[PDB]
Amino acid sequence: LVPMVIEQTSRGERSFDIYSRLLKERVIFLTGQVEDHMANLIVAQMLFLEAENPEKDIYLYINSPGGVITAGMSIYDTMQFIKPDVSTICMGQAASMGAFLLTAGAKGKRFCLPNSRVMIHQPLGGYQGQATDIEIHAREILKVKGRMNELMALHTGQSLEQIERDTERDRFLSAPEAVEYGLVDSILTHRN
Amino acid sequence: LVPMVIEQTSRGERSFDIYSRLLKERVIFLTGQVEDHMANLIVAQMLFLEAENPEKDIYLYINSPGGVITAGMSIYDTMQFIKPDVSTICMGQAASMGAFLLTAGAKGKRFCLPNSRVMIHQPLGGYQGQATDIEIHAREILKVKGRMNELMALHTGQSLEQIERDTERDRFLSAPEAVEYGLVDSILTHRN
Amino acid sequence: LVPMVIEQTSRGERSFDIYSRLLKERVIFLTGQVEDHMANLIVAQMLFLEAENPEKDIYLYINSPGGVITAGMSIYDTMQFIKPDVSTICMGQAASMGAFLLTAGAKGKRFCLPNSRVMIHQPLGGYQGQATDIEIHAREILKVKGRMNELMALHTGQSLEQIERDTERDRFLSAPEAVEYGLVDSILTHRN
Amino acid sequence: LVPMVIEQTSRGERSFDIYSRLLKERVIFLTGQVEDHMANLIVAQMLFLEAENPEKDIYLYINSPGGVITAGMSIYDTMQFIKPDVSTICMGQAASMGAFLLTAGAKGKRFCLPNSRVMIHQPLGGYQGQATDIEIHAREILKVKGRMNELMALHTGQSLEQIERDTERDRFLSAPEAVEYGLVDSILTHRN
Amino acid sequence: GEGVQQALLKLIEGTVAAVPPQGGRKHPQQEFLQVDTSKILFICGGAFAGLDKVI
Amino acid sequence: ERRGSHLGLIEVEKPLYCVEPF
């Protein structure tokens, strides 16, 4: 299923999987729905890379239809914590959490392919139970919505009011439109 | 798929797993629901690290949404038993059991990321059958509630009355708020 | 995923799984429901360790919620047959089979963590068929109860009458209370 | 997860599985319901063991709740065919098929643990279809019933009439009782 | 391998070697002829199969 | 004086081979 590759070295050569081979080149893949299991795996990869070279950049390819908010924040904090700058590239799709992790990259290192769609919307959740319990959970999700908007405005540069009105409902953005908002800094179409 | 990494040592190059590689650095991952199977794995990891060098602190990351209280106490009892100090770091989410193991770390070595969330609530349970059996199980879970609250008050420093009152209903605490409540000591934002 | 650890020896370094590494140190894990498949696995480990060193004690951890009786009578018979003493440490939970396999350890080498829970009840069963067959199956389950009740009285020191009055219905016992009945001997709280 | 063990010899270190390691010591495990896939596996082990040393005894551990009659007869015929004696040891439970293969061991080399349970009963079956077809299967199963009883009487040393009367319905025999019936020769309690 | 490389470090550069007693008409044995290898050119040839990849 | 001189040995190592269930 997963192809295996070889890395010619002076001493000899060793076999690696396609995904682990790219990890050696400081490349991390964020594919599929975001959850705790894959998020922690990405966290481990980020920590391991900064130990080998805390000065080189790290590339994070994002293609995912969103996911859990808590799992995603674990990645966001890890990116802002480590010293090396993390470059984010969007390939195909970027949803609510994917877009937040896309714009959370370092300045001037947030790219996106020309034929890519980006969607941003407010968090969604629910809780069944007593009225008192519903109230407690309602305040928590509301605070998350505000915090997410505040962080988005920081990286994008737009005002908090603009983000609130734009993210009230699903908002689809293309690669050129994303640059205007501030989610990305450039578009990659051809090499050099 | 779990990536594979290579570690260059004096004896040569060894290919480890991303999770096993971090285990050599006194790092243990606590992800997902807490059960007997994963708890025993964490217990084994702690004991193995203690034998190697029982002077260096152990790092335990916590991105769990909760679980059974029996398997969680197994980890808690192991943490307080071993000589080295277990440093807990909250990444993303910390639920009832996830927060009981976060505050149960060495004093001064409890950390939480800025966007991490912490939740604490009383134990859950239930039983079906004769009224006599219900009385036995009802009194047992109550003892756990009182015992867990007693331990929570010890590490956090809050009075037992405050812990009992706040644990009646689900209580959400952000990273800064958790520092005042006593669950954690510091917040990690940027390296150095 | 089970992490892989390395062990340094005179011949060289070898990589073993965490469970296998602990097996070299005469440590057996009893987790989850008890069945024939896992029971035979534990029996094999006990027999293997006996041949390696029939004079060194064996440690058996018990974090199980109970299971099949027949599966648990093989382990018990294997522990009483082998020459080396089999120490038992309760980790989190010990139900009927787990508690029966916790008090069956060598006298003076039984332990229960401070926040561990022990539960003892009577054997459960049931049969659907003709009345003549129901009687045959009913008499057999009543013999297992008497047989197990007698073995517990021998290993705990309590009278058979007390065991019959305490096992009729579920009886939850904390670690300090287990020391007073005889299921365990001491409680491990710290290294020294 | 089956643990890995090490075997030290003056040829090089070799890591073996717990079950595979015991196979080298003339030990075969018979666990779970008897079926064609596991039966053929046990048959292969027997033929392989006699090749290494056709004079040494082969130990067969029986812990099973019974199974298919055809699958069991494959093992029975193989046991009585090979030159080395097959020693049967009952741990846990031995049902109709398990008991037949237990008493089928070499005379004087059948053992049973003190708390082991043995059960014997007539074969089961059933067929749905035309009346003519039912008579064909009805006579076939009856022949098996008589054939099994004849073999049971031969090994146990009892009369064919006694076996038929006792096997009419489920009959539970403890280890001390099995010795009187003839299913086993002695009981193993401690390593002397 | 490495052991032979460590023994030529002074032969290729120069040292007073202890030549075996004799392989000719020399009568004594303890003579252990002393020759200076500091003016002896040393060519070394090999195939270095694999060096192409390293480069 | 006739006296014998000993010589070192190959100093070979003992490699290990691991076996897995499949």
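Following Swiss-Prot, chain C shows residues 16-207, kept in their order.
Note that Cβ sites are derived from N, Cα and C of the backbone, with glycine treated the same way.
The annotation active site, nucleophile is assigned in Swiss-Prot to C:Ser111 on the grounds of a curator's inference. Residue environment of C:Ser111 (active site, nucleophile) contains 25 other Cβ atoms, counted within 10 Å of its Cβ in all protein chains.
Under the heading active site, Swiss-Prot lists C:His136 (among others). Summarising the environment of C:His136 (active site), the number of other Cβ atoms within 10 Å of its Cβ, over all protein chains shown, is 17.
Contacts of C:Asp185 (mutagenesis position) defined by a Cβ separation under 8 A and a same-chain sequence distance of 6+ are given as C:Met134, C:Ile135, C:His136, in order along the sequence. According to its DSSP assignment, C:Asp185 (mutagenesis position) is coil. Among the features that Swiss-Prot reports, active site is placed at C:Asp185 (among others), with the record citing a curator's inference.
Listed in Swiss-Prot is the mutagenesis experiment C:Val17 to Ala, annotated as follows: No ClpA-ClpP, little ClpX-ClpP complex forms. Around the Cβ of C:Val17 (mutagenesis position), a 10 Å sphere holds 15 further Cβ atoms from the protein chains shown.
Counting Cβ atoms from all protein chains shown, C:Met19 (mutagenesis position) has 17 others lying within 10 Å of its own Cβ. Here the residue is the original one, but Swiss-Prot notes a mutagenesis experiment at this spot, C:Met19 to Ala: No ClpA-ClpP, little ClpX-ClpP complex forms.
For the mutagenesis of C:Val20 to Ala, Swiss-Prot gives this note: No ClpA-ClpP or ClpX-ClpP complex forms. The structure shown keeps the original residue. In the structure as shown, the Cβ atom of C:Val20 (mutagenesis position) sits within 10 Å of 22 other Cβ atoms. In the three-state DSSP classification, C:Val20 (mutagenesis position) falls within a strand.
One entry in Swiss-Prot concerns the mutagenesis experiment C:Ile21 to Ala. Its note says: No ClpA-ClpP or ClpX-ClpP complex forms.
Under its mutagenesis annotations, Swiss-Prot gives C:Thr24 to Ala the following note: No ClpA-ClpP, little ClpX-ClpP complex forms. Counting Cβ atoms from all protein chains shown, C:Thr24 (mutagenesis position) has 11 others lying within 10 Å of its own Cβ.
Under DSSP, C:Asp32 (mutagenesis position) is assigned to a strand (E or B) in the three-state scheme. For the mutagenesis experiment C:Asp32 to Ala, the note given by Swiss-Prot reads: No ClpA-ClpP or ClpX-ClpP complex forms.
For C:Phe126 (mutagenesis position), the same-chain residues lying six or more positions away in sequence with a CB closer than 8 A to its CB are C:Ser102, C:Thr103, C:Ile104, C:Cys105, C:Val199, C:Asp200, C:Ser201, C:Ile202, C:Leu203. Under its mutagenesis annotations, Swiss-Prot gives C:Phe126 to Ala the following note: Little ClpA-ClpP or ClpX-ClpP complex forms.
What Swiss-Prot says about the mutagenesis result for C:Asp185 to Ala is this: Loss of protease activity, forms ClpA-ClpP complex.
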Secondary structure at C:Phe126 (mutagenesis position), reduced by DSSP to three states: strand
From C:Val17, C:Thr24, C:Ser111: recorded positions whose CA lies within 10 A of C:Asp32 (mutagenesis position): C:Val17
Residues that sit under 8 angstroms from C:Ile21 (mutagenesis position) by C-beta distance, when 6+ apart in the chain: C:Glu28, C:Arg29, C:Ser30, C:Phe31
Rounded Cα separation (Å) that holds between C:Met19 (mutagenesis position) and C:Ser111 (active site, nucleophile): 33
C:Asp32 (mutagenesis position): tally of other CB atoms within 10 A of its CB: 17
C:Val17 (mutagenesis position) versus C:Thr24 (mutagenesis position) - Cα distance in angstrom: 22
Separation of alpha carbons, C:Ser111 (active site, nucleophile) and C:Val17 (mutagenesis position) (Å): 28
Candidates from C:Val20, C:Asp32, C:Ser111, C:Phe126, C:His136 close to chain B, where recorded positions are judged by Cβ under 8 Å: C:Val20
